[PDB]
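Structure first, commentary second.
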Amino acid sequence: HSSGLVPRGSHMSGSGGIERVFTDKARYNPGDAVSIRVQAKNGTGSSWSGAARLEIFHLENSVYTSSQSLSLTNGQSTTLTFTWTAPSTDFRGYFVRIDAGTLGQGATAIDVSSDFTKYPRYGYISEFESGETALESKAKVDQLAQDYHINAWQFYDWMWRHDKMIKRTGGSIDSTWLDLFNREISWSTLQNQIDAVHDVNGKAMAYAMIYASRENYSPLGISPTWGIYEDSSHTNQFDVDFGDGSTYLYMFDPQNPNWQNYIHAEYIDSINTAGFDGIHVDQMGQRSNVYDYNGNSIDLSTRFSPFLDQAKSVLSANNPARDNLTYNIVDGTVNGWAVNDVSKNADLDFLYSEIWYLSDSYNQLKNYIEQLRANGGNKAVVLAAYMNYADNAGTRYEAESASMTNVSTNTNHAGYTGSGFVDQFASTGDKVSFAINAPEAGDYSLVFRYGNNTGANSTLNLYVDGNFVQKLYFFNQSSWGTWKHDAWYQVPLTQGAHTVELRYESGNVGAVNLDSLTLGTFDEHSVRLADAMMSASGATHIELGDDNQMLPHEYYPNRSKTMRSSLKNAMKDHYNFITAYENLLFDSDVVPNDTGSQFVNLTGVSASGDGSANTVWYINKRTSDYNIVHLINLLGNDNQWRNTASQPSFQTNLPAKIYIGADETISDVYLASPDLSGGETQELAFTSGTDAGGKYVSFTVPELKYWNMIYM
Ligand SMILES: [Ca+2]
Ligand SMILES: [Ca+2]
Ligand code: NA
Ligand code: NA
């Protein structure tokens with residue numbers, strides 16, 4: 001008479017329970033009513049009844065509890081609401097737990113901050129099509145707000161021209177306009193999205209350049225005498241070629257007051273006419289040997305601050321509620337080009353930096369973040385750091401292992417993957433058809449690795465499951481030995497088997513060598529590690545946008561990679577975590593040097609304090625009220641933040657000893673991890689004592705997967 005190998009009975013587990021827990025807004029003001037929503041589904045196999053219980057925590061302390069009764073027929077769904085009040089102390093993050101017994105558990109987080117610039121959670125919107133309904137604009141904003149607490153959206157490439165941002169014809173705003181790449185921007189869709197951002201208490205930041213006009217700028221009243229030039233005789237203006245012999249950006253002197261007045265009036269028109277909350281100012285990065293119009297040599301690195309101070313000033317005078325400003329410090333690294341002058345001297349509301357290849361290790365990037373924090377007077381730091389940027393990551397299907405019609409295989413150009421590649425793919429009736437599997441329903445990035453040295457674009461017709469989808473362009477390279485994978489199409493797929501086919505048909509031109517097809521996928525391991533390092537170091541990461549897309553590239557509409565459900569779920573936990581614990585992560589400072597011996601020790605694993613490969617990395621920080629120790633699991637992995645990674649070597653029962661100030665006493669030891677129990681703070685059994693090193697505490701860390709934050 002005992003329980004068996006499995007439970008015996010009429011009830012199921014696994015499916016349903018608490019599906020989602022979220023709030024209507026991304027951010028709240030003190031005193032606000034907060035609607036906490038719980039979407040519940042009874043998949044138990046019979047009726048269910050009981051209490052749904054809410055508990056809210058500020059760090060280690062339970063600050064609110066509440067309960068309501070619930071009953072559901074089998075298969076029934078409902079949405080419950082709990083109403084709370086944002087407590088009076090401004091700038092505080094909270095953890096929210098929902099427990100519904102046998103129906104399961106859920107969690108979310110709440111940010112009470114009257115001004116988003118202290119704890120920005122930056123997302124983006126990069127498409128503005130007339131096909132998008134008001135409900136769909138709203139749905140996509142609501143999803144980012146609910147699932148990640150995004151409180152600011154960078155609206156990318158919304159403008160008509162860099163120097164004329166809203167298109168008017170005869171004083172009337174055009175209902176649609178074509179951007180520099182001939183995308184259709186809808187004025188209705190744009191405003192619907194901006195309103196939807198406002199409805200979740202978010203801010204809409206308008207992308208703009210600091211110093212860019214488009215081609216043919218003179219008729220707009222812009223003078224070439226405000227330009228910056230590659231020589232002292234103003235022969236060649238700095239510019240950007242977009243590769244069609246017509247479309248260009250021309251570059252100007254940010255310090256020139258007349259350029260300032262011109263482009264700032266565009267910034268103000270964008271705020272007032274579109275409803276934006278501020279301007280997200282971009283640049284192209286380091287340019288050496290710069291001259292103004294009159295041939296004087298100028299250091300461009302120090303000319304942004306005056307522009308930005310002036311910009312802030314005209315924004316605040318125009319509308320002090322909607323005057324937010326940031327600027328991209330391009331190519332971020334310690335003492336990098338323009339880093340010190342911008343972060344120290346620009347009147348920015350928070351700092352933003354796009355990281356290229358000057359901060360490749362975790363520790364290098366941590367030092368850059370810390371320099372920005374120190375220079376900027378503890379202003380918030382947001383990084384654009386495009387994950388897996390160079391990796392053709394995802395499930396791979398080799399072209400030569402696929403179904404081939406009127407083509408051949410070969411091995412004569414080195415650098416192919418697998419046994420070779422497809423060639424003689426150059427004439428009508430030629431086909432390659434890949435038999436792929438989608439493990440779950442959703443969007444898939446179809447990424448083709450190819451060669452092409454025919455001297456012009458080659459094209460192939462893409463087909464999915466027998467249906468034509470689009471003509472794809474495969475760009476001309478300098479040699480046939482040059483393999484690229486910048487030809488891609490993102491497509492929705494049902495779970496299961498599909499066919500993906502490239503066909504050379506009437507109207508297709510050129511030829512390609514076809515190496516493979518990859519299902520472009522962000523790698524969960526690297527992404528979770530990088531986000532852990534960034535936020536343990538005191539920064540946040542712009543990576544999510546549009547309809548639950550993740551950012552693969554500097555051109556925000558790029559969809560050459562997609563998140564799979566497992567990564568989406570880890571990002572919900574991560575973004576819950578950086579919201580609920582925002583005070584410990586972004587109010588804290590690094591603990592100085594540890595003269596003599598290091599304050600943190602671990603048993604049974606290699607440990608580093610500088611983000612060394614194949615170690616558990618410890619980071620010790622403090623606020624006035626707390627001592628904090630982050631553990632980031634680099635076991636099994638290198639010290640580089642951007643590239644793909646293996647799953648960390650998960651640890652269990654990791655003994656830890658932390659030294660504390662000898663004039664200090666520890667009542668409790670707390671651990672919180674996005675990886676564990678959805679971020680809920682855990683109270684750990686511990687012992688204290690005194691050693692040669694001083695006063696310490698000692699405890700076993702039950703689990704370390706990616707990132708644990710210990711505090712006391
Ligand atoms: Ca040029
Ligand atoms: Ca052929
Ligand atoms: Na949630
Ligand atoms: Na203001």
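Along the chain as shown, residues are numbered 1 onward.
Here the Cβ of each residue, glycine as well, is placed from N, Cα and C on the backbone.
The annotation domain 'CBM6 1' is assigned in Swiss-Prot to 395-520 on the grounds of sequence analysis. Among the mutagenesis experiments that Swiss-Prot reports, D157 to N (Swiss-Prot position 183) is described with the note: Has 1% of wild-type activity. Listed in Swiss-Prot is the mutagenesis experiment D282 to N (Swiss-Prot position 308), annotated as follows: No activity.
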I need the CA-to-CA distance for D157 (mutagenesis position) versus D282 (mutagenesis position), whole Å please.
11
In terms of DSSP three-state secondary structure, what is the assignment for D282 (mutagenesis position)?
strand
Helix, strand, coil residue numbers for the domain 'CBM6 1' (395-520) per DSSP?
3 helix, 72 strand, 51 coil
